[PDB]
Amino acid sequence: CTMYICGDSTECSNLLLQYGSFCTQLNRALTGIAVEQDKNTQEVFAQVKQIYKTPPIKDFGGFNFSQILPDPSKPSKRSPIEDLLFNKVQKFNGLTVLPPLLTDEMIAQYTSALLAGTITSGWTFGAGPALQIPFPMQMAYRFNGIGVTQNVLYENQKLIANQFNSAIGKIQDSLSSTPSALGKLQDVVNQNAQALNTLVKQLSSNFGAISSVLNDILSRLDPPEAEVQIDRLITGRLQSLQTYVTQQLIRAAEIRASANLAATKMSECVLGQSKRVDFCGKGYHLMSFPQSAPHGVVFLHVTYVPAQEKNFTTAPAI
Amino acid sequence: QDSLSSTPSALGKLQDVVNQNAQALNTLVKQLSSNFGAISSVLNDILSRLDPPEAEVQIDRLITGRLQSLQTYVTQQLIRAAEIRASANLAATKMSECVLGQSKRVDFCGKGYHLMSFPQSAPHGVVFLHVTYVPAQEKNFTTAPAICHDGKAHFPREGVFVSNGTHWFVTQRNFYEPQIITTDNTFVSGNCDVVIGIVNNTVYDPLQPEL
Amino acid sequence: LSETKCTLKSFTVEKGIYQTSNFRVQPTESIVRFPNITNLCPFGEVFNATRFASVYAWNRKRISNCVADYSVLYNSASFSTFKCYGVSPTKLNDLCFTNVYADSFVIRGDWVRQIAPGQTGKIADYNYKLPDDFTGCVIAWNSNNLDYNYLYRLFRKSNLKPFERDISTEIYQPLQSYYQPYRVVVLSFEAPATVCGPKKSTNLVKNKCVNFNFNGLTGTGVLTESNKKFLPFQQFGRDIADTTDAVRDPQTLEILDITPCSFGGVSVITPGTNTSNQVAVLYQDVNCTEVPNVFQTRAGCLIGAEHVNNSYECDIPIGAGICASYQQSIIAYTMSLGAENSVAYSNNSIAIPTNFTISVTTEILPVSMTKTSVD
Ligand SMILES: *[C@@H]1O[C@H](CO)[C@@H](O[C@@H]2O[C@H](CO)[C@@H](O)[C@H](O)[C@H]2NC(C)=O)[C@H](O)[C@H]1NC(C)=O
Ligand SMILES: *[C@@H]1O[C@H](CO)[C@@H](O[C@@H]2O[C@H](CO)[C@@H](O)[C@H](O)[C@H]2NC(C)=O)[C@H](O)[C@H]1NC(C)=O
Ligand SMILES: *[C@@H]1O[C@H](CO)[C@@H](O)[C@H](O)[C@H]1NC(C)=O
Ligand SMILES: *[C@@H]1O[C@H](CO)[C@@H](O)[C@H](O)[C@H]1NC(C)=O
Ligand SMILES: *[C@@H]1O[C@H](CO)[C@@H](O)[C@H](O)[C@H]1NC(C)=O
Ligand SMILES: *[C@@H]1O[C@H](CO)[C@@H](O)[C@H](O)[C@H]1NC(C)=O
Ligand SMILES: *[C@@H]1O[C@H](CO)[C@@H](O)[C@H](O)[C@H]1NC(C)=O
Ligand SMILES: *[C@@H]1O[C@H](CO)[C@@H](O)[C@H](O)[C@H]1NC(C)=O
Ligand SMILES: *[C@@H]1O[C@H](CO)[C@@H](O)[C@H](O)[C@H]1NC(C)=O
Ligand SMILES: *[C@@H]1O[C@H](CO)[C@@H](O)[C@H](O)[C@H]1NC(C)=O
Ligand SMILES: *[C@@H]1O[C@H](CO)[C@@H](O)[C@H](O)[C@H]1NC(C)=O
Ligand SMILES: *[C@@H]1O[C@H](CO)[C@@H](O)[C@H](O)[C@H]1NC(C)=O
């Protein structure tokens, strides 16, 4: 606050003190937002007690997860899909940026653990200890969970695995063809960048003063006159900063709500099978897989959709 | 009870609300000590010295500063109130779904499988005690998707087929309780040629031993 | 630690990281650079003139390509009025101007008050007007011990614009003869500087934090050679905050980039004061070679904490995967995300619980807030 308004001017700083604690309040409000942002990330991704690893041999009965699992031949251990998502998405005026507590690699590691968990132990790891189960048997349980008998899975296992594998391949191709797909994440980035540029540009406004520059005021006027011109700049700059902080608090609340929803989906779509309609996508939910993204999370929802219906005559009883 | 009595930070979520509002009020009061460019922060000291044409100028500065300080306070309370409202709505949802029923939502009513919950009153808030079932002491078993018997594929009605190394049993999924595989706990669908990983065993029909 | 205690208005400090101050590099010296100009400005040609013009037809002298020393007039004891607007009469020698204009005329003592910005009256409106946004100094003196028929405009269809000189003599449907005589000179202060006050130059210093004055432009920062392709007429560049980020040296015509001196937030890492009074200090986004157990992180330079290879659960967060804790002394480490677990996955292997436990856990939610009311 002090630097934004007064720079390194002593005369301005002493006048700024006449306004009490406004700078303390503004610095505090922004600090609170910064802390929340790490809390939001932790609530969404750090939901696993242990860091689970996949087996050396990826035998899941025909189900291919290579596009969602980490690619071992890459500096970032990111999956092919995560790598795509990441590629696609002031300082001298007192405006700085603090780093996240959890780095991109650390977030990718949490995601990897969640994927290893759901692939090898289904939903058991989200409730208690991870209990291994053959992947095709896990899928059979998920079919029972949507009102379809388990023999439907086993008698069509090659077909189901092939449709699954095809659908995943189409996610990567779909994202690579649609620049607007990540607009939800880009909008957050653009809104905050715009807010900071607006805040900096306000330093060019004189607010009724002879000049927008404190050094030009001080090099020309004596204190009884200089203070008048400075007072106008303090009022204008303090108002501009207060506007910025208020907007960040409102925007932060929206982000918090999104993070809470993302955390809920992680628990109910990834660590279990949901019965909530359209909570984990259209169709009957089978399972979900998280992917890390810049400032956010992407969920791949796997659902069962009925097809090729036929007309039959019915009756309530025989 | 022993856990709460040993951990002062346990109620930090409720204490934080109390501390934030207390801080906001103290900040608002302290602003009354600021002159905002005026000769004095005290209106009575301005009025006892200056005549109206001069006194009003000094008062104008104090009004502007004090009104701005109060507007800042109210704006912050509206934003904070919205956060509290969201928490209260979540608490109300948990009361309905965790206390007045049994939830199937993962981690909505705590870790593990939800059995039931009990509310407790707290200062400016609610505390929920969530009672859950947590699986323990798991054992390694050999499994199969189906049993092959007399040319037919048998699947479990409710459980999973397991082997202890010499014999096949059917058991419920969340608690080991092996039972003899019979026609009353399996169903038949198709032949033994389609299912991958089907094994050969005997499915007992509880009729012929008496008939 | 004392700084943290004062910041928090308490004699005790809880475990955590607090921002208490700001790091800033101070300047070592002052670099002053002015154009090399040798001759003095012809102010005397206006002030010690034999004859001054009538107020209706005031004269204008342009002052250019010179050194303007205004202390000779300020301290000169002769004037009755020496009033500056927008500038201070004792700081004029530290200023540079695009141009200086010296306007001169004869008035009666009762009009002296009209030679000012924001005025009305027969002189202010029909003979000699200054703008409300006036920058310059009005200098006047009693000249009745020196000195004829001087004229002023009495009638006109409309008022004059600032610095307008109407010397026509059309009939009004205009001039009248002029209680002591006063002589008035108005110095109006108006790109590369053309007129500068006496201010000596110093040697140019680069790659250091310095104060500076380049042809009247002041600020604090580090000067380096610029690679900016300035056009032959450009003297300085500007940023989005309208600050100067490059200047043309007025003597060598070298373009210099201006980078503000290093600064950043300062935060104190501390265990509660109930356990220890030891602290570690983080200089946010500051390089450890600029700051003067020194650990350079992405968050900033962390001094006082011992870096270790052992990864622990995070206690006091620093940022970018780094946390600190008290273990005694303060240490820094990369935080653990938890223990690893390899699940014994196989196409025919299942794990089934043979027992269970009943667990009770606690969840705490805020419901309400204090109902305050402010009159
Ligand atoms: C799992 O799927 C990947 C594709 O997502 C398979 O890798 C591709 O294999 C084809 C040949 O059939 C190559 O032309 C592609 O260039 C490969 N792509 C990549 C990214 O490697 C992989 O072989 C499949 N694994 C199994 C066991 O079926
Ligand atoms: C159910 O739908 C699937 C998907 O369309 C059918 O499988 C396709 O059958 C055609 C014709 O033989 C093949 O050319 C495709 O390659 C198959 N797709 C896949 C993914 O294998 C399946 O035959 C349909 N089953 C019934 C009973 O209609
Ligand atoms: C059922 O019959 C109606 C005609 O009454 C027809 O429009 C509809 O498409 C048929 N549905 C199916 C699944 O064949
Ligand atoms: C199952 O066997 C694996 C070895 O392949 C072992 O690591 C694991 O702990 C065993 N699990 C149980 C529940 O005994
Ligand atoms: C499997 O269970 C049967 C029946 O209780 C028992 O007779 C047999 O010895 C057990 N086999 C093994 C390997 O424990
Ligand atoms: C399991 O893997 C083994 C190879 O280790 C293979 O021989 C066996 O047929 C597979 N069983 C199933 C059900 O896939
Ligand atoms: C089951 O027994 C039949 C003979 O009746 C044999 O052809 C088949 O391969 C056996 N299957 C298994 C899994 O042992
Ligand atoms: C004019 O001459 C007088 C008398 O010598 C001197 O005091 C004054 O400084 C001169 N003023 C100017 C503008 O040269
Ligand atoms: C003026 O200064 C410049 C830059 O230092 C120098 O190149 C030039 O020779 C100087 N000229 C005079 C007249 O002193
Ligand atoms: C300080 O530490 C001691 C020893 O653990 C503890 O008994 C005491 O309650 C602590 N005091 C405070 C204010 O935390
Ligand atoms: C700090 O400065 C040194 C040069 O002395 C440089 O090599 C190093 O990379 C810099 N580190 C950071 C974090 O800027
Ligand atoms: C940490 O390990 C590195 C090797 O990767 C070693 O050079 C360094 O001295 C070690 N530091 C400590 C405190 O053990």
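By Swiss-Prot numbering, chain A shows 738-826, 853-1081, in order.
Method on record in the header is electron microscopy, 2.3 Å.
Each Cβ is built from the backbone N, Cα and C atoms, and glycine gets one as well.
One natural variant catalogued in Swiss-Prot, A:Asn764 to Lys, is accompanied by this note: In strain: Omicron/BA.1, Omicron/BA.2, Omicron/BA.2.12.1, Omicron/BA.2.75, Omicron/BA.4, Omicron/BA.5, Omicron/BQ.1.1, Omicron/XBB.1.5, Omicron/EG.5.1. Per Swiss-Prot, natural variant A:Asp796 to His is noted as: In strain: B.1.1.318. Listed in Swiss-Prot as a natural variant, A:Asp796 to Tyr is described as follows: In strain: 19B/501Y, Omicron/BA.1, Omicron/BA.2, Omicron/BA.2.12.1, Omicron/BA.2.75, Omicron/BA.4, Omicron/BA.5, Omicron/BQ.1.1, Omicron/XBB.1.5, Omicron/EG.5.1. Here the residue is the original one, but Swiss-Prot notes a natural variant at this spot, A:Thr859 to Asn: In strain: Lambda/C.37. Looking at Swiss-Prot, you'll find the natural variant A:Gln954 to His noted as follows: In strain: Omicron/BA.1, Omicron/BA.2, Omicron/BA.2.12.1, Omicron/BA.2.75, Omicron/BA.4, Omicron/BA.5, Omicron/BQ.1.1, Omicron/XBB.1.5, Omicron/EG.5.1. Record note (Swiss-Prot), natural variant A:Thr1027 to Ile: In strain: Gamma/P.1. The unchanged residue is displayed. Looking at Swiss-Prot, the entry for natural variant A:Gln1071 to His says: In strain: Kappa/B.1.617.1.
Annotated features taken from Swiss-Prot, shown on the structure.
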{"residue": "A:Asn764", "record": "variant position", "Cβ contacts under 8 Å, 6 or more apart": "A:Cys738"}
{"residue": "A:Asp796", "record": "variant position", "Cβ contacts under 8 Å, 6 or more apart": "none"}
{"residue": "A:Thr859", "record": "variant position", "Cβ contacts under 8 Å, 6 or more apart": "A:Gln853"}
{"residue": "A:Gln954", "record": "variant position", "Cβ contacts under 8 Å, 6 or more apart": "A:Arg1014"}
{"residue": "A:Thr1027", "record": "variant position", "Cβ contacts under 8 Å, 6 or more apart": "none"}
{"residue": "A:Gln1071", "record": "variant position", "Cβ contacts under 8 Å, 6 or more apart": "none"}
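Look at A:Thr1027 (variant position): DSSP puts it in a helix. Contacting chain C by the Cβ rule (under 8 Å between Cβ atoms), the variant positions A:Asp796, A:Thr859, A:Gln954, A:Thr1027, A:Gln1071 reduce to A:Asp796, A:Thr859. In the three-state DSSP assignment, the secondary structure recorded for A:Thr859 (variant position) is coil. Secondary structure from DSSP puts A:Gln954 (variant position) in a helix.
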